[PDB]
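One structure, as structure tokens, below. Some questions next.
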Amino acid sequence: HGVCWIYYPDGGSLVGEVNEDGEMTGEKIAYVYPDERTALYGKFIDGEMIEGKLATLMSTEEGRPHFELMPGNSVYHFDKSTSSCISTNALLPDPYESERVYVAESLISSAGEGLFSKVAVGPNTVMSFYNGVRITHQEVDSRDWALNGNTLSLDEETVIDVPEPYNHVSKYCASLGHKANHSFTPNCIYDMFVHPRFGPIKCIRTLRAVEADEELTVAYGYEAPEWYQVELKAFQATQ
Amino acid sequence: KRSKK
Ligand SMILES: Nc1ncnc2c1ncn2[C@@H]1O[C@H](CSCC[C@H](N)C(=O)O)[C@@H](O)[C@H]1O
């Protein structure tokens, strides 16, 4: 018996007692976010979330975690996207992300909406998640840029996208990573993340200290859209 | 090539 903690490179973790087969299965398993405070407590089978409820990790005694459930009836489950399905509940936000970022008009002229921090945090802090449908590089690189505003490479085999009309918050808010604008002097980077609901995706992690209400930006790393080429020239100058 | 990296 005993308790087992599995920490992912991104900071998140799975905690619980493994069954006779040594698998994280039961009604009291939990995924704990990188803040080591926010958690999804409930039913998991072999580490996969079946029915998790929002909870707060109060403390840990000799490896034993003590959770307190958050008021509400919102349950979460593994819900990895496909090429055509972005989410089973596109309007159910991620609790960890909801407490750290919000969408508003960007401070970047003519950029549209942007992603902003709700709190002051230090370097290397995971702030948002970049979930989306999963498609191939061939499909993406073979179509017009007008359709690739939200495409993000996950790896050599998969591209994550937030296609219309999901690029509108009123239609999709399960994750908000696609709302962060570009900057050649970014305060964040896209990083790998293993999410209990979204599965393998990317997240937005700060590179340094960020203040409350500061706009979060990332270097797109782009051949690229016109607005990008223009900004690039404007950057190479006055730099 | 037409995606963020
Ligand atoms: N530095 C920048 N300058 C102008 N537009 C930018 C920009 N960074 C991002 N964008 C804009 O945002 C798109 C990427 S998605 C970021 C979210 C978007 N501004 C929105 O309101 O949904 C790009 O296609 C471009 O239109």
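Chain A uses Swiss-Prot numbers throughout; the residues present, in order, are 116-337, 348-364.
Going by what the header records, the deposited coordinates were determined by X-ray crystallography, 1.6 Å.
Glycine is no exception: its Cβ is also placed from the backbone N, Cα and C atoms.
The following feature annotations were taken from Swiss-Prot:
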type: BINDING; residues: A:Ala226, A:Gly227, A:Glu228, A:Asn296, A:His297, A:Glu356; note: S-adenosyl-L-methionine binding site
type: DOMAIN; residues: A:214-336; note: domain 'SET'
type: MUTAGEN; residues: A:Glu220 to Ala; note: Increases near-attack conformations
type: MUTAGEN; residues: A:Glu228 to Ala; note: Increases near-attack conformations
type: MUTAGEN; residues: A:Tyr245 to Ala; note: Significantly reduces the monomethyltransferase activity but increases the dimethyltransferase activity
type: MUTAGEN; residues: A:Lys294 to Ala; note: Significantly reduces the catalytic activity
type: MUTAGEN; residues: A:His297 to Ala or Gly; note: Abolishes methyltransferase activity
type: MUTAGEN; residues: A:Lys317 to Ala; note: Induces a reduction in methyltransferase activity toward TAF10 but an increased methyltransferase activity for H3 and p53/TP53
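Any idea what these are sitting next to in the structure?
In three-state terms derived from DSSP, A:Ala226 (S-adenosyl-L-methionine binding site) belongs to neither a helical nor a strand segment and is classed as coil.
For A:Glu220 (mutagenesis position), the count of additional Cβ atoms within 10 Å of its Cβ stands at 11 [all protein chains shown].
Its own atom aside, the Cβ of A:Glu228 (mutagenesis position) has 16 Cβ atoms within 10 angstroms in the protein chains shown.
Long-range Cβ neighbours of A:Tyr245 (mutagenesis position) (same chain, at least 6 residues apart, Cβ-Cβ under 8 Å): A:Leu267, A:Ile275, A:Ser290, A:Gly292, A:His293, A:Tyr305, A:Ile316, A:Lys317, A:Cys318, A:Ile319.
A:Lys294 (mutagenesis position) counts 25 other C-beta atoms within 10 Å of its own C-beta, drawing on all protein chains shown.
For A:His297 (mutagenesis position), the same-chain residues lying six or more positions away in sequence with a CB closer than 8 A to its CB are A:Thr332, A:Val333, A:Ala334, A:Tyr335, A:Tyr353, A:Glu356.
All protein chains shown were included, and the count of other CB atoms within 10 Å of the CB of A:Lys317 (mutagenesis position) stands at 25.
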Given that 10 residues are missing from the model between A:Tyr337 and A:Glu348, what is the Cα-Cα distance between those two, in Å?
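Per the coordinates, A:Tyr337 lies 7 Å from A:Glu348, Cα to Cα.
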Expressed to the nearest Å, what is the distance separating A:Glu220 (mutagenesis position) and A:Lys294 (mutagenesis position) at their Cα atoms?
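One finds 10 Å between the Cα atoms of these residues.
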So of all those recorded positions, A:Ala226, A:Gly227, A:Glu228, which one's Cα sits nearest to A:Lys294 (mutagenesis position)?
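Nearest candidate: A:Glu228.
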